[PDB]
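Take a look at the structure set out below.
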Amino acid sequence: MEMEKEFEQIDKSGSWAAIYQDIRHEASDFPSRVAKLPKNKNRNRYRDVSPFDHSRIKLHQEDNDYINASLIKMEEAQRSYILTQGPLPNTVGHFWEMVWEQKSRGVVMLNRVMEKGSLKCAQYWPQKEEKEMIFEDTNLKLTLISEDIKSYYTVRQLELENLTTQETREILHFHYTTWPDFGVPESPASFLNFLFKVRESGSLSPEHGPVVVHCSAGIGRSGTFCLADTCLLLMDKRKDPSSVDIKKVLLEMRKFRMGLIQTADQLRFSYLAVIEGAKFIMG
Ligand SMILES: CN(C)c1ccncc1
């Protein structure tokens with residue numbers, strides 16, 4: 001099935017919390033053995049959220065190459081994303097070796113450091129220009145260059161330098177600050193605006209390495225962000241833009257990281273944002 005009409009042959013009844021259900025049953029299941037090793041227990045935020053052995057991102061530190069991060073590769077769309085969990089206090093270093101190793105240009109963050117009275121991730125970048133950050137047993141230096149605070153999001157220019165070779169690189173930080181603590185945004189307009197800023201930056205482009213995207217666990221908000229982006233790009237590309245099937249895309253993405261799209265409400269919100277963005281992509 002025009003996915004807008006399936007937005008109403010579901011909201012109608014309310015089989016939202018049953019479509020999501022079929023998605024869970026039909027999703028892929030591959031091995032996550034590296035992630036379950038006892039020596040990597042402290043590298044994982046949750047024990048039920050792990051990357052697959054076949055698509056995990058490996059780090060060059062031969063000592064231990066493990067990080068909770070996955071490469072999502074979309075063939076038709078010509079798009080690649082790294083989805084990861086928000087860094088822990090002890091994996092801050094590992095997060096930046098990854099970014100460097102992969103040649104990524106942008107980091108996309110979909111949560112606040114603190115939500116619901118608990119920490120969603122470590123403070124992994126500097127809040128002040130004159131106070132730069134260093135990482136233990138990492139050989140990197142990160143400096144805040146500028147920052148631009150707007151209503152629903154903030155964009156930061158950062159510098160990352162290899163201390164052993166003195167090589168420097170520009171990283172842009174795209175931080176969506178207003179996702180509500182519970183539920184989803186009523187309106188998808190500010191989220192669509194955000195996406196489009198990230199696109200405009202050129203961060204999603206093949207000249208550079210894949211964008212790094214995270215939230216807390218790196219599967220819920222993070223999955224909304226990639227699914228939407230891919231589905232809208234696909235609309236630009238096909239002859240007939242109404243042939244795009246979102247479960248189909250979403251099921252394809254779950255071959256690479258488990259659990260993408262955490263709730264029924266997130267699913268809904270995804271269908272809701274694509275339908276909306278499709279009105280533009282046809283300007
Ligand atoms: C594995 N995990 C939740 C943590 C590790 C180190 N510090 C805080 C949390």
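Counting starts with 1 at the first residue shown.
Cβ from N, Cα, C; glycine included.
Among the features that Swiss-Prot reports, active site, phosphocysteine intermediate is placed at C215. Non-local neighbourhood of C215 (mutagenesis position): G86, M109, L110, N111, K120, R221, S222, each in the same chain, at least six residues away, with C-beta under 8 Å from its C-beta. A coil conformation is recorded for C215 (mutagenesis position) in the three-state DSSP classification, outside any helix or strand.
The substrate binding site feature in Swiss-Prot is assigned to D181, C215, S216, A217, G218, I219, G220, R221, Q262.
Less than 8 angstroms from the CB of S50 (mutagenesis position) sit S32, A35, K36, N44, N68, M258, each of them six or more residues away in the same chain. Under its mutagenesis annotations, Swiss-Prot gives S50 to A or D the following note: No phosphorylation.
For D181 (mutagenesis position), the same-chain residues lying six or more positions away in sequence with a CB closer than 8 A to its CB are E115, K116. Annotation of the mutagenesis experiment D181 to A in Swiss-Prot: Substrate-trapping mutant.
According to Swiss-Prot, the mutagenesis experiment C215 to S carries the following note: Catalytically inactive mutant; abolishes sulfhydration.
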Greatest C-beta neighbour count within 10 angstroms, which of the binding-site residues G218, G220 = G218
Query = For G220 (substrate binding site), which DSSP three-state class applies?
reply = coil
Key: Protein Cβ atoms within 10 Å of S216 (substrate binding site), excluding its own   = 20
Query = Among all the protein chains here, how many other CB atoms are within 10 A of the CB of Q262 (substrate binding site)?
reply = 18
